[PDB]
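Remarks on the structure that follows.
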Amino acid sequence: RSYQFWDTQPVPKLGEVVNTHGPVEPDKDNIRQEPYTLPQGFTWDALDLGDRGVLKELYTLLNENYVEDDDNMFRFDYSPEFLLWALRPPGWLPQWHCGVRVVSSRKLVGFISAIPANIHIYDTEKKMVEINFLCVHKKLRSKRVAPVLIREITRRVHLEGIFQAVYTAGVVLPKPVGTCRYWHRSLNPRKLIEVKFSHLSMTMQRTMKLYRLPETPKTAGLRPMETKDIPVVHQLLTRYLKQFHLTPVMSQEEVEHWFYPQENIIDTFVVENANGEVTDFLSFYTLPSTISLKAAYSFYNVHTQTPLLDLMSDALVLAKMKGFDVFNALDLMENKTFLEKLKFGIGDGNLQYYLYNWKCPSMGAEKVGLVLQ
Ligand SMILES: CCCCCCCCCCCCCC(=O)SCCNC(=O)CCNC(=O)[C@H](O)C(C)(C)COP(=O)(O)OP(=O)(O)OC[C@H]1O[C@@H](n2cnc3c(N)ncnc32)[C@H](O)[C@@H]1OP(=O)(O)O
């Protein structure tokens, strides 16, 4: 049905079923040096997120114009510190924070970002980028600025010798490598009824009773992750992710950056057993939503000794302790084993996973081992 942009891109066609593994087109051995042309009156600006004024401009763009949840009651609320965590992992490059501004006023009307990541896709491990935070101001919508943003970040990533990318979207584009669903678990139902995040089925008081949790976790030895846990968390994660077909491959520095706890950004808890050994961990990140609503998002949960269902029940208890109103998790990895048992309900809409310039068979949600922010 005619994707005018995506039909020119090195991606599989929709409905074409891929039994091969590999690049769609050859690597470019000479790359366009000039930026692509924006519509009249707009210009590229690389955003330095170390400048507090510029970082404020970006989260103002994103808080007003970014992904809205399905029924448009709520939009994500991004703190500066959350953006620094997500946009400056190890290896971040300044040209990959790619802004669009009005020429005359220098107002920030658009953004797209790339961060480097090593991606394990089936039997191949390849250095790639993760594309995130594509955003166009509500007043600039449907002007074909998004294809220019995408071509321009592609060129900038090509200049660094990286020809593959991974990204997610809620829309269907050619062609998903995997499709996931959102599930939500009510922590503070009373507050969720007011914003109309939820509704009563049947009584206010038995809903609270249905969703009530213990005040402290069940698992012995659960404690926040510390610096001395970085190597074992790294080793548990790498071994755990081998069972999935699409996963990140993290160095120990990346493990520190993604999992080391930062208040109101990311929490990690390890299970240290009676021997002093760390056998398990759970993690979730913080993303509030504006009308605020404090939501937790399952990140990476690794179990060796503790059963997965016990780990996630403890995660729910910890999130509630910290004042989260809701706990969100995708149906990927092993999550379908605890989702219904722990009283998650299913959300609206799909998260589709994609590869750029890598053709490969699609996979079931349970084989997707990658969580983005
Ligand atoms: C080797 C390195 C490669 C690196 C690049 C890898 C590829 C990365 C690709 C980007 C990864 C994004 C990862 C994330 O961050 S996903 C989150 C995307 N952000 C939002 O949804 C925030 C709110 N919405 C917006 O800001 C705008 O609606 C956006 C910017 C999404 C589109 O702006 P607009 O509404 O004004 O439309 P247009 O006239 O300018 O252009 C319309 C074109 O956009 C296609 N479209 C719509 N939505 C998406 C989407 N989420 N991914 C890819 N394509 C998308 C559409 O099919 C059409 O093309 P085609 O149908 O004619 O063919």
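Residue numbering for chain A follows Swiss-Prot; the residues present correspond to positions 115-315, 318-407, 415-496, in that order.
Using the three backbone atoms N, Cα and C, a Cβ is placed for every residue, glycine included.
Marked as tetradecanoyl-CoA binding site by Swiss-Prot on the basis of experimental evidence: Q118, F119, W120, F247, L248, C249, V250, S256, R258, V259, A260. The mutagenesis experiment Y180 to P is recorded by Swiss-Prot, whose note states: Abolished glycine- and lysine-myristoyltransferase activities. Quoting Swiss-Prot on the mutagenesis of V181 to L: Reduced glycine N-myristoyltransferase activity. One entry in Swiss-Prot concerns the mutagenesis experiment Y192 to A. Its note says: Reduced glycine N-myristoyltransferase activity. Here Swiss-Prot describes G492 to D or K as a published mutagenesis experiment; the accompanying note says: Reduced activity.
Projection of Swiss-Prot feature records onto the structure.
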{"residue": "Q118", "record": "tetradecanoyl-CoA binding site", "contacts (Cβ under 8 Å, 6+ apart)": "none"}
{"residue": "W120", "record": "tetradecanoyl-CoA binding site", "contacts (Cβ under 8 Å, 6+ apart)": "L287, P288"}
{"residue": "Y180", "record": "mutagenesis position", "contacts (Cβ under 8 Å, 6+ apart)": "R189, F190, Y192, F247, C249"}
{"residue": "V181", "record": "mutagenesis position", "contacts (Cβ under 8 Å, 6+ apart)": "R189, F190, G284"}
{"residue": "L248", "record": "tetradecanoyl-CoA binding site", "contacts (Cβ under 8 Å, 6+ apart)": "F225, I226, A260, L263, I264"}
{"residue": "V250", "record": "tetradecanoyl-CoA binding site", "contacts (Cβ under 8 Å, 6+ apart)": "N179, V214, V223, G224, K257, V259, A260, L263"}
{"residue": "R258", "record": "tetradecanoyl-CoA binding site", "contacts (Cβ under 8 Å, 6+ apart)": "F119, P153"}
{"residue": "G492", "record": "mutagenesis position", "contacts (Cβ under 8 Å, 6+ apart)": "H234, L357, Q359, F360, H361, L362, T363, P364, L455, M456"}
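Note on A260 (tetradecanoyl-CoA binding site): other Cβ atoms within 10 Å of its Cβ, all shown chains, come to 17. Proximity of the recorded positions (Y192, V250, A260) to ligand 1: a Cβ under 6 Å from the molecule is found for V250, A260. In the three-state DSSP classification, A260 (tetradecanoyl-CoA binding site) falls within a helix.
Taking all protein chains in view, 21 other C-beta atoms sit within 10 angstroms of the C-beta of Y192 (mutagenesis position). 2 residues are missing from the deposited coordinates between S315 and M318, whose CA atoms sit 4 angstrom from each other. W120 (tetradecanoyl-CoA binding site) carries a helical DSSP state (H, G or I).
Each end of the 7-residue unmodelled stretch has a Cα atom, at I407 and at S415, and these lie 6 Å apart.
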